[PDB]
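Participant: Provided herewith is a single structure, encoded as structure tokens, for subsequent inquiry.
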Amino acid sequence: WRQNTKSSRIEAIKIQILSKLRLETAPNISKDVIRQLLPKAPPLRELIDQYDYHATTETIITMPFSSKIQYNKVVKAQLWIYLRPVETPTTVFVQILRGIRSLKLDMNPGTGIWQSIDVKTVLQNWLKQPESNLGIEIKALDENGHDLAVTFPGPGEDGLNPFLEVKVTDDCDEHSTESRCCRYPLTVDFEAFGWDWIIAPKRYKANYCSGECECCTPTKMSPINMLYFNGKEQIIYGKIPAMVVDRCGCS
Amino acid sequence: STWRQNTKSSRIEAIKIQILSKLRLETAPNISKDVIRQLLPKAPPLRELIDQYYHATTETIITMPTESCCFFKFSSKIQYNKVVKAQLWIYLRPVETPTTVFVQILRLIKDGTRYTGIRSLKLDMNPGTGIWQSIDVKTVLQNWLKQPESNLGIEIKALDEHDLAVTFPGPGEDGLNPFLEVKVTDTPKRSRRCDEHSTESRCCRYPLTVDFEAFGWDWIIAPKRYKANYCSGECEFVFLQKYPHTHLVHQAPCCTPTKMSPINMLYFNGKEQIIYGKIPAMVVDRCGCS
């Protein structure tokens, strides 16, 4: 069935291309006309010889590091500490150690301070070289000497364990098989049919879904860059979205 | 009582695996309500995240000369602020003797002289081969799109000790005519763009919600319940290629979603970690025939 529906599949993209390109009709210009119209210049040859999105991670909160993290990919990192409510007004001397951080602050009775500390430079230093420095150490001495820091989560803690939040930036058919639905390979050769104004790419692989499922339609679609002619002679370069089929799914 | 009752249990299973595959997870994490009560930390930075509830793009345009020498006609569609970098190009013919060239570019504006200096340049030339020369016109092109009544043509000169500039393309030129290479940023320009209970008819977005807390997915804290409707029906495709001669497809064409909006999700990693992200294409807005 693929032999007859191959001539119909290439016609489906042929119009999809002309519609996406905001063109009413394809321009009529001969191979001898384009040979003089297309200028052989360095800025054009640089773009011509240039051939020869399912998940996003924003903020990652760690518990008392991941194997996939770059030292320059990080945006902002800060280690959070919960201090237990005091009964008597006493000053605390918090110190986050793993070189360390140090802060001194007063504390009134009945307050649950959640003071946090910037670790951005330390979290980047770990990933850049040692990769072996994951050490939990935090102190918060009261005026008497009792540590108010939640080093080891207590029985009546219920969501008070310290954490480090870090904001971070970012074919199978082969024309000879039978299964539920597979991406059967399919190429598009513009130079082989009618026009020759498609400067680049003259031949591009698109592929298509074919099966019964449990209908079958593409899931992942990647765009392709293209240089083409226009009215009043305007050699335009652009990027046509969703033209190549990568994955097939059931929907 | 209809097809929707049986397909409802299968539709939620289709997203269940889709969510995991997108999340790059091999299996869904097994966490009890008592486990998450101690794992999820009650802190201000956490409660902040929890209470947090398509044409062909154009990049570079190269214009060609016309008559009304070397008069260029830009499109009225492109804006003066949309331009990035504009450069006029000139090809100089190969010389026989080493001689310096005084290239001069001028825009015609109506003492009423028909000339205004764009960029005058002087450069030496060896008798080897022919070379190009780029000239920035960005400031002139922007003033051209701003007032197209004064968008008159330009004149190119290249005197040597005879004009070596390719004003009028020769017989043995073959790709050497002057052009205007312009880089532009294409604005998205998104224009403005069903069944409730019974009478299914021919495909309409039938409402469908997903409750993770109901199906044993208590390991995710937000969003516990989210609407993600689905398409249901049948049709025949009709592509209007070369109107009035409209083409038509008939399988011996099905209903699938067209517009899909993503959703932000707060979940738990297999390393006991807690990650926040945005899963793409999870909510179905429009249904189409493809």
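Counting begins at 1 with the first residue displayed.
Header lists the method as X-ray crystallography, 4.2 Å.
In case you wondered, yes, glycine gets a Cβ from its N, Cα and C as well.
Pulled these features from Swiss-Prot for this protein:
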MUTAGEN   B:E234 to Q (Swiss-Prot position 312)  Slightly decreased SMAD3 protein signal transduction
MUTAGEN   B:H250 to Q (Swiss-Prot position 328)  Increases SMAD3 protein signal transduction
MUTAGEN   B:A281 to G (Swiss-Prot position 366)  Increases SMAD3 protein signal transduction
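Any idea what these are sitting next to in the structure?
Facilitator: Take the CB of B:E234 (mutagenesis position) and look out to 10 A: across all protein chains shown you find 13 other CB atoms.
Reduced to three states, the DSSP call for B:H250 (mutagenesis position) is coil. For B:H250 (mutagenesis position), the number of other Cβ atoms no farther than 10 Å from its own Cβ, over all displayed protein chains, is 8.
Here the Cβ of B:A281 (mutagenesis position) has 17 other Cβ atoms within 10 Å, regardless of which shown protein chain they belong to.
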Participant: Going by DSSP, is B:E234 (mutagenesis position) sitting in a helix, a strand, or coil?
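Facilitator: In the DSSP reduction, B:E234 (mutagenesis position) maps to coil.
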